[PDB]
Amino acid sequence: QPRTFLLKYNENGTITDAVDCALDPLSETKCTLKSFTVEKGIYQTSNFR
Amino acid sequence: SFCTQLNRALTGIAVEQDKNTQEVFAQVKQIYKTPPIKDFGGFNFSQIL
């Protein structure tokens, strides 16, 4: 299905992890920040429609 | 990320508007009550209470 993934690559160019954004707002936050680490706070990632 | 930055800026402002209020009023974190007995010499404090 067409879905957005945040893909983290290593030195070789091999994807080592991925976040499928359309799961839970934590995954959207990772996708919004462009980071796999999300720390304490409040985020706006989306506004459901 | 241009749209994302516009969105973040607006959030940044929302957060600032509440700190602005906190700094003026909530700089004293103790809630005091009004005088129970009214005796201010010749003064009448009922109009600012």
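The residue numbers of chain B are those assigned by Swiss-Prot, with the residues present covering 758-806 sequentially.
Just so you know, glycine gets a Cβ as well, placed from its N, Cα and C.
All protein chains included, B:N764 (variant position) registers 15 other Cβ atoms within 10 Å of its own Cβ. Among the natural variants that Swiss-Prot reports, B:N764 to K is described with the note: In strain: Omicron/BA.1, Omicron/BA.2, Omicron/BA.2.12.1, Omicron/BA.2.75, Omicron/BA.4, Omicron/BA.5, Omicron/BQ.1.1, Omicron/XBB.1.5, Omicron/EG.5.1.
Record note (Swiss-Prot), natural variant B:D796 to H: In strain: B.1.1.318. The unchanged residue is displayed. For B:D796 (variant position), applying a Cβ distance below 8 Å and a minimum sequence separation of six or more within one chain yields no residues.
DSSP assigns B:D796 (variant position) to coil, not to a helix or a strand. Listed in Swiss-Prot as a natural variant, B:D796 to Y is described as follows: In strain: 19B/501Y, Omicron/BA.1, Omicron/BA.2, Omicron/BA.2.12.1, Omicron/BA.2.75, Omicron/BA.4, Omicron/BA.5, Omicron/BQ.1.1, Omicron/XBB.1.5, Omicron/EG.5.1.
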